[PDB]
Amino acid sequence: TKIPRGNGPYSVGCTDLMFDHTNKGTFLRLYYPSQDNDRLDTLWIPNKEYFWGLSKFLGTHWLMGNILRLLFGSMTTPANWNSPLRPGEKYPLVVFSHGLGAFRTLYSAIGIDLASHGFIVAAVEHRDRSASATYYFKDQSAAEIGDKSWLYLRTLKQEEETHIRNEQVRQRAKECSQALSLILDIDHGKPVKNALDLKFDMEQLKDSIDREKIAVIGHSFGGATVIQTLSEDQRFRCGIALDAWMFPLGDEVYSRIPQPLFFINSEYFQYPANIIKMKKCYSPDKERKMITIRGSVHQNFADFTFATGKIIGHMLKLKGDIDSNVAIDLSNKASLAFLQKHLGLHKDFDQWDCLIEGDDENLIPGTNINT
């Protein structure tokens, strides 16, 4: 309801796709240009179990899950649920990777804005136990019945963090690559039975993808995921890391990323041990850009920044000093200029090329840490 509408001229639809039905299958939320703009009715957090998972992630208990559920269980996001895909054009494609404790529906302000500018967005739900919650089906009959097996976030010990975070980032990159293969195979006529029964016929995606114009975007854990996925999969032609959390990455990735990479940071999250890993990606033979959104916190990139009032938002660290709409517009506009530049798009996003340089009252070129 306070999650902003896309600023672009396309109307936006949304659906969910799970294939195959198993814990090793792909689960994603699709944002796309819709033919028609009938009602902004997409349910933001569609199952009680995500609220239960958010509560466990936050360190609270059962009452917190029910409180979040009471507060946000009927909150919508501004996209036409299961609206037909707009025909007649091949769309560039973004694969989006969520942060630790998030899941596929929590970056709709970004997904919806990109889609309103003519992108298809596949927001993946990771099954590495980094999502607060996710689900899959133990067999085709459980899928037919809607009999969901839930998987909740894994809490780690200290001695575990180094090994398990790196295993999770590797699974995450496999899941981004698999999600892309799923969309590309559908684009080229692979018959798929969605494990979820929804009005959106996935045959509409046949011959709807501009297969040369693929990018990967992600927040926090998903920013590390951008870098791992780029190093393994040359089908992704550039990456945008939103407040990348660099800890999970092994030292081998930094030399292994030919594609252009854009770091969009919050002012109040970053720290030298994290920033120094970002600088390790820099090379004179490669395009790396970094900007910092002045007055932003980590949560400015995710949908909970639009979920509360200005005052509660500041106390819970969901909002920064900057206005949440001003911050997301800067991140989305700079993203669009970067995607036009490195995917070769024939649109007008280059009007924001200056935001890539950090040339704005609310942007810092590079970083406040050491730029």
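To match Swiss-Prot, the residue numbers of chain A are left as they are there, and the shown ones run 54-424.
Each residue, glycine too, has its Cβ placed from N, Cα and C.
Quick look at what Swiss-Prot annotates:
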MUTAGEN   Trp115 to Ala  Impairs the association with LDL particles
ACT_SITE  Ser273  active site, nucleophile
MUTAGEN   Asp286 to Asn  Diminishes activity
MUTAGEN   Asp296 to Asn  Loss of activity
ACT_SITE  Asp296  active site, charge relay system
MUTAGEN   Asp304 to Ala  No change in activity
MUTAGEN   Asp338 to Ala  Activity is higher than wild-type
ACT_SITE  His351  active site, charge relay system
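Recorded features from Swiss-Prot, shown on the structure.
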{"residue": "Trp115", "record": "mutagenesis position", "Cβ within 10 Å": "10"}
{"residue": "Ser273", "record": "active site, nucleophile", "Cβ within 10 Å": "25"}
{"residue": "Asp286", "record": "mutagenesis position", "Cβ within 10 Å": "18"}
{"residue": "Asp296", "record": "mutagenesis position", "Cβ within 10 Å": "28"}
{"residue": "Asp304", "record": "mutagenesis position", "Cβ within 10 Å": "8"}
{"residue": "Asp338", "record": "mutagenesis position", "Cβ within 10 Å": "5"}
{"residue": "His351", "record": "active site, charge relay system", "Cβ within 10 Å": "21"}
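Taking only the Cα positions, the spacing between the residue listed as 'active site, nucleophile' and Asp296 (mutagenesis position) is 5 angstrom. A helical conformation is recorded for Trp115 (mutagenesis position) in the three-state DSSP classification. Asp286 (mutagenesis position) has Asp338 as its nearest neighbour among the mutagenesis positions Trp115, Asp296, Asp338, going by CA to CA distance. Nearest neighbour of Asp296 (mutagenesis position) by Cα distance, taken over the recorded positions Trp115, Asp304, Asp338, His351: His351. Separation of the C-alpha atoms of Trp115 (mutagenesis position) and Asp338 (mutagenesis position): 52 Å, rounded to the nearest whole number.
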